[PDB]
Amino acid sequence: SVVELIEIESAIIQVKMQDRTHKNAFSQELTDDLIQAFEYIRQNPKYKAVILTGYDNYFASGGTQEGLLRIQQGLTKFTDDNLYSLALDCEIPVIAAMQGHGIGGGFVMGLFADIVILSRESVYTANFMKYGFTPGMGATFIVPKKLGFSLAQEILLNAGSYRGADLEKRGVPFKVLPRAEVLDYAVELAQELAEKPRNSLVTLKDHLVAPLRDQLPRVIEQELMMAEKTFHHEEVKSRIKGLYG
Amino acid sequence: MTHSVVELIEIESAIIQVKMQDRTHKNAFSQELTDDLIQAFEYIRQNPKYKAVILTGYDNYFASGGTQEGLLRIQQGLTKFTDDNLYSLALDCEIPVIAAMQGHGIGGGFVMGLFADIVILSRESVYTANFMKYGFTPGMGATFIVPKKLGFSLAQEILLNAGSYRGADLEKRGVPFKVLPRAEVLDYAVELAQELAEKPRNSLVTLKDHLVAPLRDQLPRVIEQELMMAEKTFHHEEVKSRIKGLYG
Amino acid sequence: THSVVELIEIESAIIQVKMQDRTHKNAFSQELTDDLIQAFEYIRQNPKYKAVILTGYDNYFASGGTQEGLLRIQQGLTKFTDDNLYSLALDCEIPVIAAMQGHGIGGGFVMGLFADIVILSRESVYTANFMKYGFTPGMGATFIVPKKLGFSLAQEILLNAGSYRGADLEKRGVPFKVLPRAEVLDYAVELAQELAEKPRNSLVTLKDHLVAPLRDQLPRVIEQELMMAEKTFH
Ligand code: NA
């Protein structure tokens, strides 16, 4: 296992991503272990709040270079095995404690969490367009939904990198803390969430995210239409070989 | 007004101030406050000379939300959130309403103020959509107006976790509302009312109709969905225990 | 044609549109109206560019309707009609960066709100000031202001038509980058460079998706704005 599962207190579960070899890029291993961790959480009605973090300086790094090339060649899609919507499909609140870097799909996956916390010193980017890819994995839905239309245009079109400190200065609604405090803060917030009845938490998450769960599939189809027009050029293959990490 | 817990003052010829002054209940929705507030907005409706309304509290309180008895009657299913439509007073008013939140804004109190066209917070005061502390899902259109005014994301946190925030905390979090020291909040709302009053009433009524038409339109359905939520969560014994145990 | 707009090619893939009607302080004269439309047409006919920087001169980004034009409306004489300048950045096929190095007033502020990336100057003044003149807002203000600045700050901006410095907006948490004036255009140039690193067809395809709901919904909002304007001459 490359994802460890740590109960905190009575009803909090910490899904810690730790594929150290790949810096939390979506290796086959990290993919399957995440699916399994969330299926385990789905099957176990004790938990009231999930905390999803990485290890050391990485939250989640996005597609592996091979994984991206497989996408370029059309062997796979960004939406496979639904990694992208794990936190949205989870029935209890999920806090994405992004204590390290969040890159590409790694950032987008965390953005479907109900609560996202950033580290001041780490890097965040929705970097699809750096390779020529129009954004995938619901990025064109969840980036404006969480960060607002205007910041999303810049983030998505330019694919630039931002320190959590830069995003805090642009007015993001996410709590931004020094790396060393992100998990501690997440844990406190998780304990406050765990004070509520599980039924009230699920009933309210259902209702708050109903528009998302309703609209997302149509936004995915739209990204799939964009992807049909942009993903499959030779230039995209060159950008992936030439500019990956 | 009738109960004398709302004070109406004409600040200038076109500016009307609705001061909530239920000292006994700290501007919690007592029967008296409920009655006086409706009578006050109905007076505003019947006198179409004003251009701006300033909604404010007294001292350190803006509005405290349901009384403890009031919350207990809701969980026994004797009454509802909507019921008198207090939540939607500022949205129904045809002229712009400034919620001058000089003091604390709790529960249905906070929410009612967020339905104003302009909201101003006090730095030293406390704001909370605290329904969930008691085990209740939010009512009073909280799940519509809080995302609408503060954005989706900060709404998830405010609503799910029911925390308390000083106006400075919200300010630090990036809200769009002006945040000022308590002692400046009413002065600033008056200066703002005076600027609004530089316009023809008819432009102001016409513009607000256009701007809030999606809210007047969408709100009824969200109220429905929140009632449905209330049916699954409001009526357990543990809500009664949290109300009796965690405050009025 | 009128020389009140200057086009500079920054690199092959970057075009700078510089508003330069010094007599009118970049207010919407006939010359600046024509020239801007002719500049957006030239850009449309030349698919070599990947990014557009729209900017002003000195302390002026764009000043909106002219004193004269507004006065003529206030007393119908006439035509409350729609010139469609406000959407040049929206209809432009490639990303537009509004580098508002100077003041952005009324329809000049709004025109730049329809750009994909907006940059403000701390020192400059910004206002959707339609209602100062007794008018409900036009040119899509009531759509693009909430969309770019959030429902709440838009209610304030459009109802009261107040003036805000860059600095005030930044303290209220706007998502636009805010810089001292002397740094606004250089920062636009760098961002335009980063954008030009992308294949053009990726820029266009994404932009089309991102702004579809704005191109789709805008005409109805314009109809509503013309309605409101009609109801005001009671
Ligand atoms: Na899940």
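In chain A, numbers come from Swiss-Prot; the residues present are 4-248, in order.
Backbone N, Cα and C define each Cβ position, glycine as well.
According to DSSP, A:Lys80 (mutagenesis position) sits in a coil region rather than a helix or strand. Long-range Cβ neighbours of A:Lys80 (mutagenesis position) (same chain, at least 6 residues apart, Cβ-Cβ under 8 Å): A:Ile74, A:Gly139, A:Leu227, A:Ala230. For the published mutagenesis A:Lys80 to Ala, Swiss-Prot gives the following note: Does not affect the enzymatic activity.
Quoted from Swiss-Prot, the note on the mutagenesis of A:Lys232 to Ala is: Does not affect the enzymatic activity. Under DSSP, A:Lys232 (mutagenesis position) is assigned to a helix (H, G or I) in the three-state scheme.
The number of other CB atoms found within 10 A of the CB of A:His235 (mutagenesis position), across every protein chain shown, is 14. Under its mutagenesis annotations, Swiss-Prot gives A:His235 to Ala the following note: Does not affect the enzymatic activity.
Less than 8 angstroms from the CB of A:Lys232 (mutagenesis position) sit A:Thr137, each of them six or more residues away in the same chain.
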